[PDB]
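Asker: Would you mind keeping the following structure in view while I ask a few things?
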Amino acid sequence: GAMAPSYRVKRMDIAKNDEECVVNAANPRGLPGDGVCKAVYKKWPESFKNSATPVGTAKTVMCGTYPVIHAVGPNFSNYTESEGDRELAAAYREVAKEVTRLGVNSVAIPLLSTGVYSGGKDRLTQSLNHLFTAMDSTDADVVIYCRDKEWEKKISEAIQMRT
Ligand SMILES: [Cl-]
Ligand SMILES: [Cl-]
Ligand SMILES: [Cl-]
């Protein structure tokens, strides 16, 4: 465990993270994809061997000894708001199981279903709240990665609000 488990947020490429493992915002087919997924494919391509997994699940593959947790959020273009919300919550619960099983003291995590799977809606609060619901009972240091300056400010405020 971390001595004083924390949440932090950084605005940078998650492929440059300083944590003991990474969560990929994966597709269900284990394809290179785009955005975070493409960055993860460039940095850790070995981790895409048999990484395909269904929506709402996470599957860990090692790149050397560095764990890549492939977490598949729903594409809100295809899911109803109700079913997508249930699958997005479930993906983060499977992330928390993997982080715990791996025994890591820190994890780098993007906001699932906020980019090309958002169905064109702002899901910062929805995705971050499901992240907190899953991760709050874990003792890993969590570092959230984002790219947008306004998102950085809103995620940082949400973390500080809980103290
Ligand atoms: Cl960067
Ligand atoms: Cl996405
Ligand atoms: Cl972002």
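Residue positions begin at 1 at the first shown residue.
Yeah, the Cβs are placed from backbone N, Cα and C, and that goes for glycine too.
Annotations for this protein, taken from Swiss-Prot, read as follows:
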BINDING   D13, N27, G35, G115, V116, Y117  ADP-D-ribose binding site
MUTAGEN   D13 to A (Swiss-Prot position 1343)  Partial loss of ADP-ribose 1'' phosphate phosphatase activity
MUTAGEN   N27 to R or Y (Swiss-Prot position 1357)  Almost complete loss of mono-ADP-ribosylhydrolase activity
MUTAGEN   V36 to E or F (Swiss-Prot position 1366)  Almost complete loss of mono-ADP-ribosylhydrolase activity
MUTAGEN   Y117 to V or W (Swiss-Prot position 1447)  Almost complete loss of mono-ADP-ribosylhydrolase activity
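Buried or exposed, and what's around them? Tell me for each listed feature.
Answerer: Following the DSSP three-state reduction, the secondary structure of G115 (ADP-D-ribose binding site) is coil. In sequence order, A25, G35, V36 make up the list of same-chain residues 6 or more apart from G115 (ADP-D-ribose binding site) whose Cβ falls under 8 Å from its Cβ.
Other Cβ atoms within 10 Å of the Cβ of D13 (mutagenesis position) number 14 in total over all chains.
Take the CB of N27 (mutagenesis position) and look out to 10 A: across all protein chains shown you find 21 other CB atoms.
Neighbour count (other Cβ atoms within 10 Å of the Cβ, all protein chains): 24 for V36 (mutagenesis position).
All chains included, 23 other C-beta atoms sit within 10 angstroms of the C-beta of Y117 (mutagenesis position).
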Asker: Counting every protein chain present, what is the number of Cβ atoms, excluding its own, within 10 Å of the Cβ of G35 (ADP-D-ribose binding site)?
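Answerer: Here the count is 14.
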Asker: Ligand 2: which of the recorded positions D13, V36, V116 have a Cβ closer than 6 angstroms to it?
Answerer: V116
Asker: Neighbour count, 10 Å Cβ-Cβ cut-off, for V116 (ADP-D-ribose binding site): what number do you get?
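Answerer: That number is 16.
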Asker: Cα-Cα separation of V116 (ADP-D-ribose binding site) and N27 (mutagenesis position), in Å?
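Answerer: Spelling it out, the Cα of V116 (ADP-D-ribose binding site) and the Cα of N27 (mutagenesis position) are 11 Å apart.
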